[PDB]
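Below you'll find the structure, written out as structure tokens, and then a few comments.
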Amino acid sequence: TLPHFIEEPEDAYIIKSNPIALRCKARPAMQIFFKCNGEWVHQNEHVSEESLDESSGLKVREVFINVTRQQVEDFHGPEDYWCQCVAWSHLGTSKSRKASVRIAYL
Amino acid sequence: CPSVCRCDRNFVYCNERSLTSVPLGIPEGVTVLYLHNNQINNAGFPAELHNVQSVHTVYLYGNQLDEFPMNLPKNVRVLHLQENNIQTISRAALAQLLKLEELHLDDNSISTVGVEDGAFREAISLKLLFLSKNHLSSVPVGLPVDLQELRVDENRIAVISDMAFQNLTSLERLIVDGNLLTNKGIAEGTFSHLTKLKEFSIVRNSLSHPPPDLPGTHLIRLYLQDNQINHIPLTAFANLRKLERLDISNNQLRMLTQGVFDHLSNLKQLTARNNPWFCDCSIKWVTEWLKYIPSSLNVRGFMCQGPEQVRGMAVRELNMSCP
């Protein structure tokens, strides 16, 4: 079957410059990559977790990427900085929702 | 002409009308068909649309399509299918468009499994194929012979087969940049048979060294930017005599082997910016090469990053510390 997301990336806010993290979890998944602003995020920036599901023999994959205050202020696009999670299965692909990341001042 | 869709000067304007399907009332003698910025689904294409032979340019960008459209006009040359959600590429759909010359499948969810074995090969007239920003894991094997430009940039490609570029002798431009591609991932002698290739780009990838066995029969531009290139072999730049522009910037290069640009006689520009060049007796030849090189060659980015005694200075302006 196609991958179903257990956890999709949530809309995040950067307050007091601390870099945020975007979470993604899909099953069945052999490979998971993040795409930010229509461009693929480098493999080295991904922190992956591959675990065998206690329920079925299907492989569960969890991936995290960090987004800094610098990355958001350096990006000059018509819309807010966004990241999408793409999961890979033995037979196909599945794309998660577009998660927005905006800077917020107190 | 349709009820909701307007037509002017033999051009059909169905764009920005929120159409669920492609309209039935398409005239026999129309030049360009506009169906972009709508909510057209994959099962919204009538068989009568394929019967129209006058149309050669069709715009279908920003739709709700999931597969490659069927029953498209028979003699269409240029086809735009960007900004939609295409995942599956069928062999039967590309067999219909026998006169297809230009194809744009940008900003889609196209994967390796989605592309049927030899689907693109069916489009016999295909000269330009733009597979930019897709979820493709590798370069498809079944490609057209008459292809001149293959732009498969910003994908999830890690492997390239030796049979992937079979019979493609007419290809001029190959852009495989912004991928998860490695030197072990690419097969031995995969690019060797690309005789008419003039440009090659592999920026933002994970290559430890430049691709081995590259043809220099017509190669002019070679882009090896933003890679993990640590070393460059002595035979890598050899047999590429017609090369004019070269870029080795933003890599993990410490030094260059003596006699690497020796075969590059028609060279015009070289860029090696953002590289950790260790300035010792290893770069002695680079200093001497830059001193005797003619003004025709535009060399930039040769600066010392180490040691602290030499740091900041340009390689060309140096003097040696050692014999």
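Here chain A follows Swiss-Prot, giving residues 50-155 in order.
Using the three backbone atoms N, Cα and C, a Cβ is placed for every residue, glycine included.
Per Swiss-Prot, the feature domain 'Ig-like' maps to A:52-149.
Among the sequence features in Swiss-Prot, the mutagenesis site A:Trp89 to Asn is noted as follows: Abolishes interaction with FLRT2; when associated with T-91. Mapped onto three states, the DSSP output places A:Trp89 (mutagenesis position) in strand.
All protein chains shown were included, and the count of other CB atoms within 10 Å of the CB of A:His91 (mutagenesis position) stands at 16. What Swiss-Prot notes for the published mutagenesis of A:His91 to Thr is this: Abolishes interaction with FLRT2; when associated with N-89.
Each residue of the domain 'Ig-like' (A:52-149) gets a DSSP state, and the totals for helix, strand and coil are 9 helix, 51 strand, 38 coil.
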